[PDB]
Number of protein chains: 2
Amino acid sequence: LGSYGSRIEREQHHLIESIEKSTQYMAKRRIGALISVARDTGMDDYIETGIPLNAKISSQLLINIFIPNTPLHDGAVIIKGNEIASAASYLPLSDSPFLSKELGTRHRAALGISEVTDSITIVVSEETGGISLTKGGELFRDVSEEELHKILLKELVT
Amino acid sequence: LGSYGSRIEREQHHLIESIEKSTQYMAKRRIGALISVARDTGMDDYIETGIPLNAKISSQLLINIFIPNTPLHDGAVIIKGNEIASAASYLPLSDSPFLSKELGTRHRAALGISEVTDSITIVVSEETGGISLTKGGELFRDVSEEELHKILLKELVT
Ligand SMILES: [Co+2]
Ligand SMILES: [Co+2]
């Protein structure tokens, strides 16, 4: 609880900064990433699919998880509460015919989880390095640093 | 219809040889591939998800489709009748808790389609180069050239 109105407000700003730094690092290096931040819905069903970490949130841990050809890189990192709950979780795929065919199953899975939960999911493309975000069944494609920070600030701080 | 009891028997042996040559090429080069061969069930639902090719079957076309960072590489090639019906189709993911966590969503999707259709699906891993096969909800992992030919001969010729 430093310089913020609560411990919780501080932890949420730490979560935002960890997501920003990690995606920035992984985007430059064309590293695929899938980070889904649970909110009100509760995502215990999909945490059980992956490998449980229950680890403190940091930009460095988020990077090491998605390094290619490593035991944790294929799947989704799910953040629940104030910790990284699991890695290598699989998400439901959206059946939307409106998803661009330029986007692979990683983008299609992030859309799938946004349709059935009120979570925020962040995607970094292996092909292009573009950062994308899904919420409420809607995808924002190739967002900027400024645009991403505005969405995370709006949707992840309470 | 050459040296075989029918045109159909010849086309099925051509299909087997095309699958063998392509997976052999892609396995050596660590190229991810997902080829699903429809049988009695009929897979028109999942062909509509991908990009329609309706192309003659060849080992060379199968290779060019899965080259990384190309418009057709992410997704599943579906073979229906005597042609490659579509590329970049997405398959349902199996919810089996018995799938090894070493295997990613590509292997999990091949298991998903084998549970709801009587098709044969072939997988080549980007991580390891191992060739795997799914049928009837069962996965054969890191099969050999001899083992793969025995399964395709049994399950794909009539
Ligand atoms: Co992978
Ligand atoms: Co890809």
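If you go along the chain as it appears here, the first residue is 1 and each next one adds 1.
Using N, Cα and C of the backbone, Cβ positions are placed for all residues, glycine too.
Under the three-state DSSP scheme, B:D74 (mutagenesis position) falls in the coil class. Residue environment of B:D74 (mutagenesis position) contains 25 other Cβ atoms, counted within 10 Å of its Cβ in all protein chains. What Swiss-Prot notes for the published mutagenesis of B:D74 to N (Swiss-Prot position 171) is this: No c-di-AMP formation (construct without residues 1-80).
Of all Cβ atoms in the protein chains displayed, 19 besides its own lie within 10 Å of the Cβ of B:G104 (ATP binding site). Secondary structure at B:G104 (ATP binding site), as computed by DSSP, is coil. Per Swiss-Prot, ATP binding site is recorded for B:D74, B:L91, B:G104, B:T105, B:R106, B:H107, B:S125, B:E126, B:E127, and the stated evidence type is a large-scale study or a structure entry.
Counting only residues at least six positions away in the same chain, the Cβ atoms of B:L34, B:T49, B:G50, B:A87, B:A88, B:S89, B:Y90 sit under 8 Å from the Cβ of B:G75 (mutagenesis position). Among the sequence features in Swiss-Prot, the mutagenesis site B:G75 to A (Swiss-Prot position 172) is noted as follows: No c-di-AMP formation (construct without residues 1-80).
Swiss-Prot lists B:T105 to N (Swiss-Prot position 202) among its mutagenesis entries, and the accompanying note reads: No c-di-AMP formation (construct without residues 1-80). Taking a C-beta cut-off of under 8 angstroms and a sequence separation of 6 or more, B:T105 (mutagenesis position) has the following same-chain neighbours: B:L93.
With a CB cut-off of under 6 A applied against ligand 1, the recorded positions B:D74, B:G75, B:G104, B:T105, B:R106, B:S125 are reduced to B:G104. Ranking the binding-site residues B:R106, B:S125, B:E127 by how many other Cβ atoms lie within 10 angstroms of each Cβ puts B:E127 at the bottom. Among the recorded positions B:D74, B:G75, B:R106, B:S125, B:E127, the residues whose Cβ sits under 6 Å from any atom of ligand 2 are B:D74. The distance from the Cα of B:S125 (ATP binding site) to the Cα of B:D74 (mutagenesis position) comes to 13 Å.
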